[PDB]
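*Asks:* I'd like to ask some things about the structure below.
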Amino acid sequence: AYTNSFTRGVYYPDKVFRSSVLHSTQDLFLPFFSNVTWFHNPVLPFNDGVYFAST
Amino acid sequence: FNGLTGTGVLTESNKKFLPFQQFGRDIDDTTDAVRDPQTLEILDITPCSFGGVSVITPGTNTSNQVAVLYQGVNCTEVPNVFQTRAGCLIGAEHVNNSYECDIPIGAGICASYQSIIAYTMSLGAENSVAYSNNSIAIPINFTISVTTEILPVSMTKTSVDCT
Amino acid sequence: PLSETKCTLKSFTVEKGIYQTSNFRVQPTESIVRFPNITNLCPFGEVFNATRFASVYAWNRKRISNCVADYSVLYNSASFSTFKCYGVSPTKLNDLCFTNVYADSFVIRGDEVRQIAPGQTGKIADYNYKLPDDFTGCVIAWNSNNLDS
Amino acid sequence: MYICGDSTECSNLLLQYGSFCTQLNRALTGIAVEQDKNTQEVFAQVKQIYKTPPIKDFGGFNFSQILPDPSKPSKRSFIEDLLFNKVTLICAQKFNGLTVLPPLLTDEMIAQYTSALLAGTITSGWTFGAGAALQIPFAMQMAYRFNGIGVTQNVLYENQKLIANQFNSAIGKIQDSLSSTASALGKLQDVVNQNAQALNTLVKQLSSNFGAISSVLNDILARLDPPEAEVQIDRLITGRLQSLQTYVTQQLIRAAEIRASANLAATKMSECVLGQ
Amino acid sequence: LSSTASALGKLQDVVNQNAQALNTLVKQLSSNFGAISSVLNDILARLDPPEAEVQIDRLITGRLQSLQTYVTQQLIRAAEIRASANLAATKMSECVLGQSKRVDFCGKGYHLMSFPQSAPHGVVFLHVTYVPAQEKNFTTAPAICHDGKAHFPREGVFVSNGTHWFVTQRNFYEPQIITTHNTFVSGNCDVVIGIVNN
Amino acid sequence: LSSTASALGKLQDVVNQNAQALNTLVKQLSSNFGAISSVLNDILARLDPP
Ligand SMILES: *[C@@H]1O[C@H](CO)[C@@H](O[C@@H]2O[C@H](CO)[C@@H](O)[C@H](O)[C@H]2NC(C)=O)[C@H](O)[C@H]1NC(C)=O
Ligand SMILES: *[C@@H]1O[C@H](CO)[C@@H](O[C@@H]2O[C@H](CO)[C@@H](O)[C@H](O)[C@H]2NC(C)=O)[C@H](O)[C@H]1NC(C)=O
Ligand SMILES: *[C@@H]1O[C@H](CO)[C@@H](O[C@@H]2O[C@H](CO)[C@@H](O)[C@H](O)[C@H]2NC(C)=O)[C@H](O)[C@H]1NC(C)=O
Ligand SMILES: *[C@@H]1O[C@H](CO)[C@@H](O[C@@H]2O[C@H](CO)[C@@H](O)[C@H](O)[C@H]2NC(C)=O)[C@H](O)[C@H]1NC(C)=O
Ligand SMILES: *[C@@H]1O[C@H](CO)[C@@H](O[C@@H]2O[C@H](CO)[C@@H](O)[C@H](O)[C@H]2NC(C)=O)[C@H](O)[C@H]1NC(C)=O
Ligand SMILES: *[C@@H]1O[C@H](CO)[C@@H](O[C@@H]2O[C@H](CO)[C@@H](O)[C@H](O)[C@H]2NC(C)=O)[C@H](O)[C@H]1NC(C)=O
Ligand SMILES: *[C@@H]1O[C@H](CO)[C@@H](O[C@@H]2O[C@H](CO)[C@@H](O)[C@H](O)[C@H]2NC(C)=O)[C@H](O)[C@H]1NC(C)=O
Ligand SMILES: *[C@@H]1O[C@H](CO)[C@@H](O)[C@H](O)[C@H]1NC(C)=O
Ligand SMILES: *[C@@H]1O[C@H](CO)[C@@H](O)[C@H](O)[C@H]1NC(C)=O
Ligand SMILES: *[C@@H]1O[C@H](CO)[C@@H](O)[C@H](O)[C@H]1NC(C)=O
């Protein structure tokens, strides 16, 4: 049951405060318009980080 | 601050921090707001005043006294004071007259000898032409004038070797 | 100021005009220093006192954090021989405040003590334990001729 | 200040590089002083300062849209206000030594110069450029200007109302064009953007390793031995010198064309406004 | 010109700029640039080819940067001098060899003629200009209609000293009686504003 | 025009100047610049990183 995760997975990368500035960064972000494997207790791979959205 | 060495003047910051930041910044890398490691508050950092120094002189041949202008800082911490829109100058007496003036300073204020007075320049003599729709003015006499101007065309020819 | 103008123009006669001499700065005073409230002796003393080491094939790794580290007392000690600390200064270890400390302890033969240095090859250096191309603390070695000998 | 931030031995090392701190300042001072003559040459061409008479009998022409208005902050007219609104006290200083100097000529005196020129053109024809102002009715000035291009002077005196209406409509039509079209001033915005981006690049280039250990001097100074820190303090000055030199060269190159444009504008003002 | 000096500011400024640039360039040759000494003969004499090359390299790179900066500044100044020379050539070609009708190109007023003169590194012009004065203002009128025909002036303008009407040229006051030789008829005097009986 | 040569002096001079500038920019690639070799492929594979 594939699902399009539209624009989820944006987090603050650093512990610094900014305001009204367009900041360009580079890190492990979830790509936009990706497809997520819906599940329903199986062992799953952990490549470099897992976005564990849940209801 | 915990290894962060910095110079500036501190103030009670008014910005707000989320409970997980430690220090803010601005365009490029300008640390302004810091959170103290013991008493848990926020203080913002701003530069203390600094600038260049200018000297206004009417010529050694004429007189032997000058005026000092500070560009940047205004005359509140500079240990005949006068405040302008570009720094502040000390040593000149401010007058309330307007003359077509000598050495310019800035923002329309210019100082000149008279004992080194600073004022606001005057654009020129003001006259109002009596315009009318039933009268014209015709000259009766004429004069011949001679005007000069100088234009450079070339400079010295120089050659420089390497070895 | 007239003397400064004559200096900057390098002449004894100055014409009517406005000139620039230099710039000034406000001298800061009453320096202040802040630090956290951590107060506990660090177990690096028992790390150095106790000598039950391993060898290259299994090198111990220890985490040092939440300490008040005192390197001056170890620096003045003559028990150790080679400090040769890269990166940070051996004597300036007490005025900079660190984030985390890593400790490694082992035993090596005397012909490879020089091989433990960044940016070089060898036999036990390039094949067993490489220091990365950047500064990583520093290395201390001492002679032990009564315990493992 | 820019190269060695509030440090002492940094200045000691910089003193060994000759005198690469004065010629840049001299060039910048020359640019700054020339940017004042550029503005002085154009506007300052009328000896006196005339003002428009209260009489508004110009034969039908309506000049109230461009004459100065007393109920304004700086006695500016409508078109000047529209132009000003379409273009986007002393605290300016940073930890880098970036300084902005205010112009000698304030906007109020510029507006006064423009008003004087407009009043002279309206109420004295073209005779206020050669000698002294000679008042003359506007209709005869228009008739002479028609006569100067070949058309006889009896055309104007019999078609005055039509020309007045056409001029009024043309004047009214320009306000809508100025207000609606936001991309009309495509020549006064490029230079500002170029200057801003160049300064932003210059200030942003500071935070670069340049092959050293860190991009900040104080952290390096508090960690390394001065006997050994000499090499690491180097490799940082040599890049900042190059950056400053490149910025100065680009500033000179781009200021030359601005001066050329100022000369062209001065020629246009002298030849097309004072006379025909 | 004889007594009042300092009027030749442009040539003096150019010469001073060139001299200062050359002096700074020749003065830059006496810096260590990070090496041990500012002269290569000493470094060669006190050292050996094994390691004497590093200081030489430092000196060479410093001197090369200084030379490049000087060359760039000279190029910019040469371009400016070329622009000034072009302007001077245009002025000399247009005003000296003819007459100028464009206002405020040569002189301040109505241009007549000019004389060129040499200079140490430039040229000096002597424009002769015409300027009016001693103004007097009268009561004007656009056109005058006689017998229902609106006469207009051929070249000039109508004026009146108070009782009589005359036609005079623009830039001078030479009264002439009104006749049919210098007035032309066009239409009838019912649409023109300012018609005065005469 | 069709008989006398070298009449198009300015255009030819401009083209020659541009070509010479490009050529002298290209030629600078082979300079040793104080390294051990001018080309980089061998210098990367011959010496250690330090
Ligand atoms: C000169 O500098 C002082 C230092 O701050 C200025 O003092 C304050 O300036 C702010 C805004 O610049 C005002 O809101 C405050 O009311 C000022 N405080 C006082 C006590 O005056 C000062 O305004 C600056 N200018 C002058 C002319 O003094
Ligand atoms: C031009 O006619 C007028 C009529 O008097 C005079 O010039 C004006 O005279 C009034 C006198 O109240 C002044 O207020 C105006 O400023 C004058 N106009 C100017 C100076 O432009 C004068 O009699 C005539 N002009 C001359 C030169 O005689
Ligand atoms: C300007 O022109 C006007 C009109 O051409 C002249 O004044 C007019 O005089 C008549 C008398 O025949 C009156 O009926 C009009 O009401 C007047 N109009 C105005 C606007 O005044 C006037 O003499 C001319 N000169 C001046 C200085 O106004
Ligand atoms: C083990 O740690 C203890 C604790 O500091 C060291 O004890 C010191 O020993 C010296 C020499 O005997 C005394 O002068 C000090 O007074 C002792 N300090 C304390 C706090 O007791 C001991 O030296 C360490 N052992 C080794 C081998 O380093
Ligand atoms: C000259 O033009 C101005 C335009 O500002 C006229 O002033 C008023 O302008 C507003 C807005 O354009 C109009 O709604 C008014 O009808 C205008 N007139 C008045 C009396 O308010 C001014 O009237 C014009 N004058 C002439 C003689 O045409
Ligand atoms: C305007 O000019 C005319 C012409 O110059 C004057 O008319 C002359 O007036 C004198 C007065 O004695 C007579 O002797 C002349 O014969 C008149 N000239 C002619 C051609 O008849 C007139 O007086 C002048 N008006 C004013 C007010 O100056
Ligand atoms: C010029 O003279 C003519 C005729 O003498 C004038 O025309 C008459 O003027 C009177 C008085 O205003 C009117 O009652 C008549 O209706 C006009 N027409 C005719 C056919 O008599 C004319 O007004 C005069 N113009 C000036 C400027 O003086
Ligand atoms: C997820 O993968 C399937 C299989 O290729 C693809 O059809 C679908 O479009 C993907 N979802 C996206 C790209 O959001
Ligand atoms: C740190 O210690 C000081 C002095 O004991 C105390 O005043 C302060 O509140 C402490 N900071 C904390 C507990 O965050
Ligand atoms: C000094 O100034 C006076 C007055 O302007 C002048 O007469 C004199 O020549 C000047 N002297 C010099 C050496 O410039």
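Numbers in chain A track Swiss-Prot; the residues on display, in order, are 27-66, 81-95.
Heads up, the Cβ atoms here are built off N, Cα and C, so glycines get one too.
Copying in the features that Swiss-Prot gives for the protein in this structure:
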type	residues	note
VARIANT	A:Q52 to H	In strain: Omicron/EG.5.1
VARIANT	A:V83 to A	In strain: Omicron/XBB.1.5, Omicron/EG.5.1
VARIANT	A:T95 to I	In strain: Iota/B.1.526, Mu/B.1.621, B.1.1.318, Omicron/BA.1
*Asks:* For A:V83 (variant position) and A:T95 (variant position), determine the Cα separation and express it in whole Å.
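*Replies:* Roughly 19 Å, rounded to the nearest whole number.
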*Asks:* Look at the variant positions A:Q52, A:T95 and tell me which residue has the greatest number of other C-beta atoms within 10 angstroms of its C-beta.
*Replies:* A:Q52
*Asks:* C-alpha of A:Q52 (variant position) to C-alpha of A:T95 (variant position): distance in Å?
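*Replies:* On Cα coordinates alone, these residues lie 29 Å apart.
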*Asks:* Reduce the DSSP letter at A:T95 (variant position) to three states and note it down.
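*Replies:* Where A:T95 (variant position) sits, the three-state DSSP reduction gives coil.
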